[PDB]
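Worksheet: one structure, shown below.
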Amino acid sequence: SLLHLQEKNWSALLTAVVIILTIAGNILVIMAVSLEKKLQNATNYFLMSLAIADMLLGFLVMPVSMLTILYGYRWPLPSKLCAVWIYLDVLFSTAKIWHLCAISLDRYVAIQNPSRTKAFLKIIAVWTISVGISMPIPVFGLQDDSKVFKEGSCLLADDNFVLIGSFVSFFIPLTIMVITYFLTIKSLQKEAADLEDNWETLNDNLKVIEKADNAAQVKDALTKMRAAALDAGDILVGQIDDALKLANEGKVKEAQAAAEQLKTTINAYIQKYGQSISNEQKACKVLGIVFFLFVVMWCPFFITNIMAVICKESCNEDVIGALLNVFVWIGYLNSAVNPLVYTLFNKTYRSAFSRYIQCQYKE
Ligand SMILES: CC(C)CCC[C@@H](C)[C@H]1CC[C@H]2[C@@H]3CC=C4C[C@@H](O)CC[C@]4(C)[C@H]3CC[C@]12C
Ligand SMILES: CCCCCCCC/C=C\CCCCCCCC(=O)OC[C@H](O)CO
Ligand SMILES: CN(C)CCc1c[nH]c2cccc(O)c12
Ligand SMILES: [Mg+2]
């Protein structure tokens, strides 16, 4: 006679904290994006879908996790719900990883570029891929309980599902997330670097023009400025082309005062396009924490679920089984942390959460 409610209640209280931090956290992220105009951007659109994935984890997967801790890991529900529960748990965690891959990729491509719908295609695509990858679990598990039960404990026993699922559903977008992140940071380092190349060579020619005697030195300098005006792309190129014909007739003192009028347009277009990459670099790092903390907090669960399969004979399967029941809750907590990052590291989400708690919904 199994399925017995126990005194495993030290652990079972802590689990209710992680459930309510997940559900309320991620509801605020869904509420913020829907109601805040400042958040209506593609990355924020993914970060909602992630928070929907986290909330569905909190409503459906995480309570049943807690339920089995209350029954000493003997599965207390109907046996055909085990594979269902294993499916949603892997669904949501596969939808989170392929999202983080989709953000890191999309932005790199956006950093090599000059819609709600273009964003909402891409989310559905990732969910479609995630549902498709996670599909063997019910298809084969509901047919054979050997894959989803180990001694009345509902867990994914199938060692091939655990291996090939780990390297298809996880390592293929982890690789692509860390590469597209690293190049995105190298893209935005080069572009800050090119901007101060073109700060110094416009500032260099404004020294050259206001020293010049002849139409030669003004013309060469202005020609070089227009070259390194084209190197930053509109607004100011025609204004140099204004002042380029003044040098060409020989109207020198007249062209030198025109170039002083270019000087306000420059410092306008520099500090505005240089607060631009200052911002993307801030955000790319906040995504990088969301990325990093996903990986780190699941890493203990993820290595140990593979040592369960590598050292099947060599290692104590009781303590391995004993560790995973901890190491899954470290990765579950991750569902609560995405919203705290956005509180700490974005003013926009923070002011939004701040109003929603005071029940005040007009921006
Ligand atoms: C397996 C079952 C329980 C899945 C349930 C999915 C639920 C939680 C999903 C599916 C469709 C989703 C909605 C689809 C689109 C939008 C519009 C968007 O601007 C705000 C979120 C909102 C309103 C979503 C809220 C969450 C939602 C209702
Ligand atoms: C944006 C969110 C998208 C979310 C997408 C979710 C997709 C769920 C579909 C597949 C599960 C297939 C399961 C098939 C039904 C099994 C039911 C079952 O086994 O029932 C047991 C019974 O209750 C014992 O008594
Ligand atoms: C993310 N997913 C692969 C977790 C599977 C799981 C749910 N509940 C468990 C209990 C014990 C050992 C497990 O692998 C599990
Ligand atoms: Mg210089």
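The count begins at 1 with the first shown residue.
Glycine is no exception: its Cβ is also placed from the backbone N, Cα and C atoms.
Marked as serotonin binding site by Swiss-Prot: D89, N305. A mutagenesis experiment is reported in Swiss-Prot for this position, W85 to A or F (Swiss-Prot position 151), and the note states: Decreased ability to bind serotonin and psilocybin. One mutagenesis experiment named in Swiss-Prot is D89 to A (Swiss-Prot position 155), and its note says Abolished binding to serotonin and psilocybin. Among the mutagenesis results in Swiss-Prot, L156 to A (Swiss-Prot position 229) has the note: Strongly increases dissociation of bound lysergic acid diethylamine, without affecting binding affinity. Reduces signaling via arrestins, but has no effect on signaling via the phosphatidylinositol-calcium second messenger system. The residue drawn here is the original one. For the mutagenesis of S166 to A (Swiss-Prot position 239), Swiss-Prot gives this note: Decreased ability to bind serotonin and psilocybin. The structure shown keeps the original residue. Quoting Swiss-Prot on the mutagenesis of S169 to A (Swiss-Prot position 242): Decreased ability to bind serotonin and psilocybin.
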Can you tell me which of the recorded positions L156, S166, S169, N305 is spatially closest to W85 (mutagenesis position)? Compare CA atoms only. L156
Running a distance check here. Ligand 3 versus the mutagenesis positions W85, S166, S169: which have CB less than 6 Å from one of its atoms? none
Around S169 (mutagenesis position), which of the listed recorded positions (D89, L156, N305) come within 10 Å, judging by Cα atoms? none
Which of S166, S169, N305 has the fewest nearby Cβ atoms, counting only those within 10 Å, among these recorded positions? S166
So of all those recorded positions, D89, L156, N305, which one's Cα sits nearest to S166 (mutagenesis position)? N305
How many Å separate the Cα of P114 from the Cα of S115, given that the 7 residues between them are not modelled? 14
Ignoring the 4 unmodelled residues, how many Å lie between the Cα of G233 and the Cα of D234? 7
Would you kindly give the Cα-Cα distance separating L156 (mutagenesis position) and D89 (mutagenesis position), rounded to the nearest Å? 11
Distance, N305 (serotonin binding site) to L156 (mutagenesis position) (CA atoms, angstrom): 10
Among all the protein chains here, how many other CB atoms are within 10 A of the CB of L156 (mutagenesis position)? 21
